[PDB]
Structures are given as C-alpha cells and as structure tokens.
Amino acid sequence: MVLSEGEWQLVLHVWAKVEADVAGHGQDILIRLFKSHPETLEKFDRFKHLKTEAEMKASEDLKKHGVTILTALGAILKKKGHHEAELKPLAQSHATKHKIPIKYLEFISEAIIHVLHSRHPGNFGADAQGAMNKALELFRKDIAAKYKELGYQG
Ligand code: HEM
C-alpha cells in the first residue's frame, strides 16, 4: 500500500497535536487498550498486576512506557512509508521476545484511533481518520511481513 502525500499530511497534522502532550496521549491509549482488551495486559509482566484504571492512571511506569511507544510510532509515521530501518528492531523484539500477535497490534490501532477521535475531533474528521487508519494498516502489513521473515506466525 501507498499513501498519497495528502493522506500523510492529514496524519502528520493530527500527530503534531498529539506531540503537544506525548505522555498524556500515551497513557490514554494504553489504558484504552487494557480496558477494551484486557488479555493484552497479560503480555506485560511489568504491568499485569494493575487491577483498575485508577491504578493504571497512577502508575508512573506505565506512563513512561506510553511515551516510549508513541515516540517509536511517531518516528515511523514521520518516515512516510520509508520506515524499513525503524521497523526491523521493533518487529524482532515484538515477535521474538514479547510474542505479540498481529491481532493485538490491531487492538492498539483501534485504541489510537479512539483516543485521537476523542481528543482531536476537529482535526480527526472522516478523511483524517481514514488516512490514519491507512497509515496504521501499512504499519501492520509491513510488521506482519517482517514477522514472517523472522519465523513468527500462527
Ligand atoms: C503502535 C504499536 C507498538 C509500538 C510502536 C510498540 C513499541 C514498543 C517499544 C519501542 C518498546 C521498547 C523496545 C522494545 O522492546 O522493542 C516496546 C516494548 C514492549 N512492547 Fe510494544 N509496541 C507496540 C505494540 C505493542 C503491543 C500491542 C503489545 C502487547 C499487547 C506490546 C507489548 C510490548 C511488551 C511486553 C514490551 C516490553 C515492555 C517492558 O519493557 O516491560 N507492544 N513496545
């Protein structure tokens, strides 16, 4: 898949807004993911004991990790499709060390789109959401292809 420059502009326009508060968006996203799909929490050995959203909101650790995730995703989106080098080390740790199925990447894709829709309605109308969805589908397709080369699958 290939996004047009107009689509990348809609994606980087709303991402510039997310970058005004990276830690808050990171938090929102991970909590949304853990509440919606609680099975995903079991993958994190560092955060699986968290019982409630209040506990999640108060974890400093969880918040730092949300900044780590979003910084890594933001550096990929800014490449505008030329992200091969960035994807390599991310695909190798998530397929070999963390063991994250593609289905979970779909779940966090959904969580991103939910949070952007709630925090940025004006910059996340239907065309912008379609371009963000296209950018994350591209990311999942490329990561699934790398998963295959690395030997992870199902
Ligand atoms: C937008 C998609 C994602 C991005 C960009 C992302 C990125 C990261 C980054 C940069 C790290 C630290 C470096 C490394 O271990 O590779 C990381 C660690 C990790 N990731 Fe992801 N990730 C994504 C989705 C997920 C999903 C969906 C799960 C599980 C449901 C997951 C589980 C983990 C685990 C278990 C760690 C280790 C956390 C800790 O250090 O203990 N990741 N991820």
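Please read every residue number as a count from 1 along the shown chain.
The deposited model was determined using X-ray crystallography, 1.8 Å.
The backbone N, Cα and C atoms fix where each Cβ goes, and this holds for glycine too.
Annotated in Swiss-Prot:
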- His65: nitrite binding site (BINDING)
- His65: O2 binding site (BINDING)
- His94: heme b binding site (BINDING)
- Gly122 to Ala: In metmyoglobin (VARIANT)
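Summary for the binding-site residues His65, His94: the Cβ-based neighbour count within 10 Å is maximal at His94. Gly122 (variant position) has a Cβ environment of 8 other Cβ atoms inside 10 Å.
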